[PDB]
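**Student:** Quick one: the structure is below, questions incoming.
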Amino acid sequence: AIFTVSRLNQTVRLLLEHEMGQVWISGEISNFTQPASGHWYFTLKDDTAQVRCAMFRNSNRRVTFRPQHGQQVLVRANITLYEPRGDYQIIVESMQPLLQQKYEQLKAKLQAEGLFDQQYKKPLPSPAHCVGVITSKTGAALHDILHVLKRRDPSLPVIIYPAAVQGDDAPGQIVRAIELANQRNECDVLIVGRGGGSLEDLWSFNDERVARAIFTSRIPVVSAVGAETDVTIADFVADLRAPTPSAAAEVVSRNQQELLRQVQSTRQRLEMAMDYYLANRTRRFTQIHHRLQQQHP
Amino acid sequence: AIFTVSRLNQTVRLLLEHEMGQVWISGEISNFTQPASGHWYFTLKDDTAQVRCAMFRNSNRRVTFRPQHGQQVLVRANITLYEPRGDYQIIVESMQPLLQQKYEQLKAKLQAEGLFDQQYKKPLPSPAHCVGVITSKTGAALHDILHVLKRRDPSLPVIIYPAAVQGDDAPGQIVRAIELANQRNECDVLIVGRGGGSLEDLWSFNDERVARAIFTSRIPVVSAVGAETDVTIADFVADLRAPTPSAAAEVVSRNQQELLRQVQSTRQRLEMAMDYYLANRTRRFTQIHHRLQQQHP
Amino acid sequence: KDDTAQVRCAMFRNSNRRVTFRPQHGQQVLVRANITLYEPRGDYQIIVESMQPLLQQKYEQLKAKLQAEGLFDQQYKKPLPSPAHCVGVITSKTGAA
Amino acid sequence: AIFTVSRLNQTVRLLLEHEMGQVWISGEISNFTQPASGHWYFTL
Amino acid sequence: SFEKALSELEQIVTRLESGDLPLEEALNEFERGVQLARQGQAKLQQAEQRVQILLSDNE
Amino acid sequence: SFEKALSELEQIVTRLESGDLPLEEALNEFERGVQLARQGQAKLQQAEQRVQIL
C-alpha cells in the first residue's frame, strides 16, 4: 500500500489514542503562555526532553494556584497529533503540585555499571534447607509468609532477622542484617520484602546502599516488595522477583499434597504388582494339578 | 505509573517504530535545505497535510537527481520521534520521481471490482484425475510440477498448455491459454506460473486481462508465480496461492505412496483378523475334544 | 523383552523366509515394525518388518543412573559470561569441527 | 532413534495419558473378580 | 473406483473381525479379499508405472 | 528420610515386576515395602513448624 501524507497522519493519531490513552505525567513548567481567548498553553521539560502541552478553559477552571517557571506539577493528559501540521502534543485534564526523578536517575546509573546483568545471578537451591526472612517483627509480610508456608511445607526451619522497613534509618539496618546472615552462614535462601504501601514508604529499598548489599551477597535473594504492581531497584538486583510476599513462599517451598499423592500412587502400583504376581504362580500350579488329575488310571 | 518526560518520549518512539516500521510514501517537496553537514532537511506535503523529513549523507549520495521545490516524489521511510525536542519526523532511505505505482493502481482497480473477493473462489479437486499446466513449453514451473508429481503422485496425468509468460505478448497468450483449458474442460485444476523471474516477468502476469481470465475460469486455478515474496495479480485472483510451482503440485498431487502404504496396512490386519478368527475356533473344538478324553465309556 | 517392559510381536509368512539368521531365545534382534492395537479383543501388539542382529541399553542405563544422582539439575548450572575475554576450544586439531 | 522396549512403553503411556485424558464410557460388566488386597478387576 | 474396493476390504475386516462368519462363507470371504488385495498390489504398482506415459515428462 | 524411603520403596516395586523371586522372598519383600510405605506417609504428616529470631 502506498501512503499519501493525509492517510499517514490519520493512522498515527488513531494508533496513539488507542495504545496510550490517558497517562499521568510530572515535570517542569516552561514558556507559560495564556492566550486572551481563555486557553492555557505551556511546555513541560526535563533535563533531556520536552513535549508541548495544552490545557483548555473548560478544564482550566479547576486550578487552585498560579504556575511559575520552574515549578513541579502532576498532570493527567491525553496524547494526540494535530493532523494537518504534524504536531505532537498532549491535552491536559488535571493539574496539581521530587522522588520520581530520583528513581529514574538512579536506575540508569546502576544499569550502566552492570549490577542488573544475568551473569552475576545465582540459581535458587531446591529443595531448600533453611530460609531467612528480613522484615518487621509485626509486619503483614511476616505473618502471611509463615502461614502460607505452614500449609505447603512445615518442617522447614525459618530464621527471622529483624529490622525496620520504614523510616530514614531503615536501610542501614537492612544492610547490617544481610551481612549478618552471610557471615553466620546457617541458611541457604534469603527473603527480603514487605507488604503493600505508597511510594513514600517503599523508598527504603531504592537506596544505593541496599542495592549494593543484595549484590555482593553470597546467598541467593528473592525480592517480594509491595503489591503485585510495585517495582523497586532492589527487585532488578535480586536473583528472582516474586510478585507478592505470598508468592515468595511459593517459589522457595515444596508441595506437601503433591508428595502425599506421590507416596499413595507408588503404593497402588506395589499392591497391584502382588496381585498379578500371585495369579501367575497360582495358575501355573493349577494347570500342573489338573494334569495330575487327568492321569488317573 | 507516573511518566517522566524522558520515559514518555522513549515509550512513544519504541511504540511507533515497532508498529509501523518501514513504509512507502508519496508527496511533494517543500522547504528544501542543505546545511554544511551534508544532510537534507525537507518537509513532505500534500493538499492538506505536512510531515517533517530528514535524509542523511549515505542515502542521498545515491540519488541521481537534484530535488527542487515543488516536485512529486516517492519515498521509502522510517518513522520515528526526535526526543530532545519532541518532533514527529520521518527518516528517508531512497527517493525517486513508475511500474510500482501502476501496479498499486491496478491492484486497487481490481480490488474495487471485487475480483479478489473470496466469495467467488472455488474448492480444489480432491482426489484429482487430471491437471493442466499453463507455462512455457520448457518453463521451470512445468519441470517442478512434473518433478513433484513424479515423486508424490505418479498416477496423475498432466496436460501441457504452451503459453508465453514473458514480454508484451504474455498477457494475450495467458488469457487464451486459460480460456482454451476451460473450453476443452479436460483438466480438473489449472496451475499458472512461470516460476522464478524478474519484475518484468511478474508484470507480465500483473495485467487486467489476466485477472479477468482467471476470474472467469470455471476450472479451479492455482497460481505459483515467482517465489513466496513475488505475489502477483494472478495470486490475488487465483482460488489458491502457492509459494512455488512445486508447492502447487504438492496440493494437487495425491499421497500416492501413502496410498500404497495405506492399502498395505489393511492387508496386514486382514491376516491378523484371519489368524485370530481360527484361533478361537481351534481352541473351542479342542476344549470339547478334550471333554471326550475325560468321558471314557 | 528387556528388564522392565515386554511387548507382544508377530511376524507373518510374508517375511519369515527372508530372514537370514535363525532367531533364537536370548538373541538380541533389531526390528523395524508398526505399533498397533487389535480392536476386537483389545490387545497391544506389533508387526515386524525386518530382523538383523549392545550400545543403546548402555546409554539408557547410564543416563538413569546419573539422573538419580542429580547431575542434570538446574541447581548446578552456571550462566555464561556476556563479554567473553578468552574462549577455549577442546577438539582434535586435524578435525573439521 | 532406536527404541529400547522400556522407553517405547514409556512414550506410549505418556501419549494416551496426555491426549485422551479422562472420558465417560459405558458397557457391560464381564469376568468380575476381586483379589485379597481388595482391588476390583473386570472387563467391559 | 479404486478406493471403493479398498474400503470394502476393511468392510471384510469389519465383517470378518465380527467373528460370526461360518467357516464355509468365511474362507470364501478371505479369498475375495486376497484377490481384491492382490488386485490392489497390481493397481498400486500400475499407478506407479503411469510415469512412463501419463506424466508429460517431455518438452 | 522421605526421599531415601521413596527411592528405596521404588526398588521394591522394580524387583517384583522382574518376576524371579521365590514365594518367601516375595512375601518378605512385600512386608518390607508396605511397612515402609506407612512409615513414610505418617512421618510426612507428623512434623510441624520451628522458628527462632535474632
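Chain A is numbered as in Swiss-Prot, which gives 8-104, 109-308 for the residues shown.
For this deposited structure, the header notes the method as electron microscopy, 3.8 Å.
For all residues, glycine too, the Cβ spot is worked out from N, Cα and C.
Annotations per Swiss-Prot:
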MUTAGEN   A:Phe63 to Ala  About 10% ssDNA-binding by N-terminal domain
MUTAGEN   A:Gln96 to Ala  About 50% ssDNA-binding by N-terminal domain
MUTAGEN   A:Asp155 to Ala  Loss of exonuclease activity, reduced ssDNA-binding
MUTAGEN   A:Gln177 to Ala  Wild-type exonuclease activity
MUTAGEN   A:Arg205 to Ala  Loss of exonuclease activity, still binds ssDNA
MUTAGEN   A:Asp241 to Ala  Loss of exonuclease activity, still binds ssDNA
MUTAGEN   A:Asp246 to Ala  Wild-type exonuclease activity
MUTAGEN   A:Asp250 to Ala  Wild-type exonuclease activity
**Student:** If H, G and I count as helix, E and B as strand, and all else as coil, what does DSSP give for A:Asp246 (mutagenesis position)?
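**Tutor:** In three-state terms, A:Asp246 (mutagenesis position) counts as helix.
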**Student:** For A:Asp155 (mutagenesis position), what is the secondary structure state per DSSP, taken as helix, strand or coil?
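**Tutor:** In three-state terms, A:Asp155 (mutagenesis position) counts as helix.
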**Student:** Go through the mutagenesis positions A:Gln177, A:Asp241, A:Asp246 one by one and keep only those whose Cβ is less than 8 Å from a Cβ of chain E; report them in sequence order, or 'none'.
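**Tutor:** Listed mutagenesis positions meeting the cut-off: none at all.
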**Student:** Give the number of CB atoms, excluding that of A:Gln96 (mutagenesis position) itself, located within 10 Å of its CB.
**Tutor:** 17
**Student:** Can you name the residues of this chain that are 6 or more positions from A:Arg205 (mutagenesis position) yet have a C-beta less than 8 Å from its C-beta?
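**Tutor:** Listed in sequence order, they are A:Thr146, A:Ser147, A:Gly150, A:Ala151, A:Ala152, A:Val176, A:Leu213, A:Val236, A:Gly237, A:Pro256.
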**Student:** Rounded to the nearest angstrom, how far is the Cα of A:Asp241 (mutagenesis position) from the Cα of A:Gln96 (mutagenesis position)?
**Tutor:** 29
**Student:** Between the Cα atoms of A:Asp250 (mutagenesis position) and A:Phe63 (mutagenesis position), find the distance and write it as a whole number of Å.
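**Tutor:** Roughly 48 Å, rounded to the nearest whole number.
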**Student:** Which of the mutagenesis positions A:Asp155, A:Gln177, A:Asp241 has its Cα nearest to the Cα of A:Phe63 (mutagenesis position)?
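**Tutor:** It is A:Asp241, whose Cα lies nearest.
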**Student:** Using a Cβ-Cβ cut-off under 8 angstroms and a sequence gap of six or more, which residues of the chain neighbour A:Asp246 (mutagenesis position)?
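**Tutor:** The answer is A:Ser234, A:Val236, A:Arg252.
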**Student:** Using DSSP, would you call A:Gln96 (mutagenesis position) helix, strand or coil?
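**Tutor:** Strand, per DSSP.
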**Student:** Going along the chain, which residues six or more apart from A:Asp155 (mutagenesis position) have their CB under 8 A from its CB?
**Tutor:** A:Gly206, A:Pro256, A:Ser257
